[PDB]
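J.: Sharing a structure here in structure tokens format.
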Amino acid sequence: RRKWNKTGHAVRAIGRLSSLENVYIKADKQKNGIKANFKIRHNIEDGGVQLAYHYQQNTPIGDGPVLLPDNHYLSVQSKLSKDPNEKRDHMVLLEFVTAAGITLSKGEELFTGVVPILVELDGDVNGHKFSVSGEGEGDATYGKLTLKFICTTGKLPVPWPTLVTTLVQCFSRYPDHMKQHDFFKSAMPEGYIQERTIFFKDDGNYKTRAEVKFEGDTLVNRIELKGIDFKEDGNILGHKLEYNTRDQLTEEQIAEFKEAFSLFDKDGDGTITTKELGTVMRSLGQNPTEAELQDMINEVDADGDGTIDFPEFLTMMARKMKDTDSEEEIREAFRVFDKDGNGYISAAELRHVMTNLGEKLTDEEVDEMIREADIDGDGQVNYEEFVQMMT
Ligand SMILES: [Ca+2]
Ligand SMILES: [Ca+2]
Ligand SMILES: [Ca+2]
Ligand SMILES: [Ca+2]
């Protein structure tokens, strides 16, 4: 009955494969560097997302030859926590970062063991000034960082999660077949300039400039930050963003993802191919190209084999649940059922979905599905009811 989940999760899975959530890197030959772009989703404490669109560029500080990558991405897992004995405004951060996106150097040497890190930031957002110091270490063998940041000026005037991207991609793990694409370590020890502009949707933007390089045996990130046009009661200056990661692999949740996974893996081999992804998408009335199938897959394909295997699927859904979708995204999902776009999923509409999905349900079982979802009782599922169902 609560079999909204399987179908909900499959639609949600296609949504993930359809989005662009990683950190995309491209060569910037004119600068002998790289450029990057990506999106960050910040949960709003009471529901919703604050999106932050990043544009990035990096040039080497030295003249030594450096590595210019083919296009690829980094994939980041962050967990933010608090130190229970710390009385200052602070953030504990634990991060894992792995390169992927390409299918199957001398500075790299400096990163084979544990390397100490110092971070220093001065900022100014809407005239509100502040500093942050951070210290910890980096273990590139595993793409790992552990760091503790302190707001050295008192209360931080923006939420800590908005600073995470600004506060050392040289610590990411490149897999063996991609080592030639690691611009970040190749620029070391003398390092690189990293610049960004970061747009918070419906709000202000940050401009950052940082110098990242070895000082002694320590990897140091020194940063200036300027934010303008922030709304005094927006999510940023109003402090309306969640701090807590919310990282809850709830095991009955894993079992829910397995169920969705099986809708796609119809031969039961524990991997999803383009054939299989295509089949599910046509059933739902899309018509992706062979190339789009390869790109969708490549977006979550950690090993580069061209397929989404089961662990890669759990990792992707994990992230899809930790982050909040935008209205546009929840609407697009809704439309997968709302075939005529009137605002209402009718009994007939849900039938057409479930039937085309190969799901063997009766006009009686379909009726039960509506009832489970139909709060207001009109015999249909409207937008809000859909949202409640999907939570
Ligand atoms: Ca399969
Ligand atoms: Ca794979
Ligand atoms: Ca409809
Ligand atoms: Ca209703």
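The count begins at 1 with the first shown residue.
Per the header of the entry, the method used was X-ray crystallography, 2.5 Å.
Placement of Cβ uses the backbone N, Cα and C atoms for every residue, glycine included.
Heads up, here are the entries from Swiss-Prot:
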type: MUTAGEN; residues: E95 to G (Swiss-Prot position 222); note: Suppresses the 399 nm excitation peak, leaving only the longer wavelength peak at 475 nm
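Give me the local environment of each listed feature.
T.: According to DSSP, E95 (mutagenesis position) sits within a strand segment.
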J.: Where the chain breaks for 15 residues between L104 and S105, how wide is that break in Å, taking the Cα atoms?
T.: 20
J.: Please list, in sequence order, the residues in the chain of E95 (mutagenesis position) that are at least six apart in sequence and whose C-beta is under 8 Å away from its C-beta.
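T.: Set apart from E95 (mutagenesis position) by at least 6 residues yet with Cβ under 8 Å, we have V76, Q77, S78, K79, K144, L145, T146, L147.
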